[PDB]
2 protein chains.
Amino acid sequence: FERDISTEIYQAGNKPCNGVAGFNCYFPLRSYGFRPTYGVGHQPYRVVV
Amino acid sequence: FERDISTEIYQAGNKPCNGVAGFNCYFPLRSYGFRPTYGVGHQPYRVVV
């Protein structure tokens, strides 16, 4: 039960990756993939708590 | 362990509805579509309890 909205790149090496990524540091956000041509187990559901 | 039969029209409100369609009254039955295009999502199975 906490919120986190961060666009800063999370480093995964030794050099400080404040704004440079591509060699050894990864972006912490990735996109979803929802195609109708996918399987039944790869379909998006609109879930509410 | 109670065998039951259902053909009558189900209602989702306090209005009188025994066989009336074209409204919020929903048919409580639906037809299974057994096709080879649904590998996991919809497939017949030989299940016996």
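So for chain A, numbering is Swiss-Prot's, and the shown residues are 464-512, in order.
When the header is checked for method, it gives electron microscopy, 4.7 Å.
Each residue, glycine too, has its Cβ placed from N, Cα and C.
For the mutagenesis result A:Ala475 to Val, the note given in Swiss-Prot is Increased resistance to neutralizing antibodies. Record note (Swiss-Prot), mutagenesis A:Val483 to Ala: Increased resistance to neutralizing antibodies. The unchanged residue is displayed. Swiss-Prot documents A:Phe490 to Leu as a published mutagenesis change and attaches the note Increased resistance to neutralizing antibodies and human covalescent sera neutralization. Record note (Swiss-Prot), natural variant A:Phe486 to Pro: In strain: Omicron/XBB.1.5, Omicron/EG.5.1. The unchanged residue is displayed. Under natural variants, Swiss-Prot gives A:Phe486 to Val with this note: In strain: Omicron/BA.4, Omicron/BA.5, Omicron/BQ.1.1. Quoted from Swiss-Prot, the note on natural variant A:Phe490 to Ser is: In strain: Lambda/C.37, Omicron/BQ.1.1, Omicron/XBB.1.5, Omicron/EG.5.1. Listed in Swiss-Prot as a natural variant, A:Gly496 to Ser is described as follows: In strain: Omicron/BA.1.
This view paints the features noted in Swiss-Prot onto the structure.
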{"residue": "A:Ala475", "record": "mutagenesis position", "Cβ contacts under 8 Å, 6 or more apart": "A:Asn487, A:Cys488, A:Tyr489"}
{"residue": "A:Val483", "record": "mutagenesis position", "Cβ contacts under 8 Å, 6 or more apart": "A:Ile472"}
{"residue": "A:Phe486", "record": "variant position", "Cβ contacts under 8 Å, 6 or more apart": "A:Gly476"}
{"residue": "A:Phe490", "record": "mutagenesis position", "Cβ contacts under 8 Å, 6 or more apart": "A:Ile472, A:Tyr473, A:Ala484"}
{"residue": "A:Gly496", "record": "variant position", "Cβ contacts under 8 Å, 6 or more apart": "A:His505"}
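A:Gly496 (variant position) falls outside any helix or strand according to DSSP and counts as coil.
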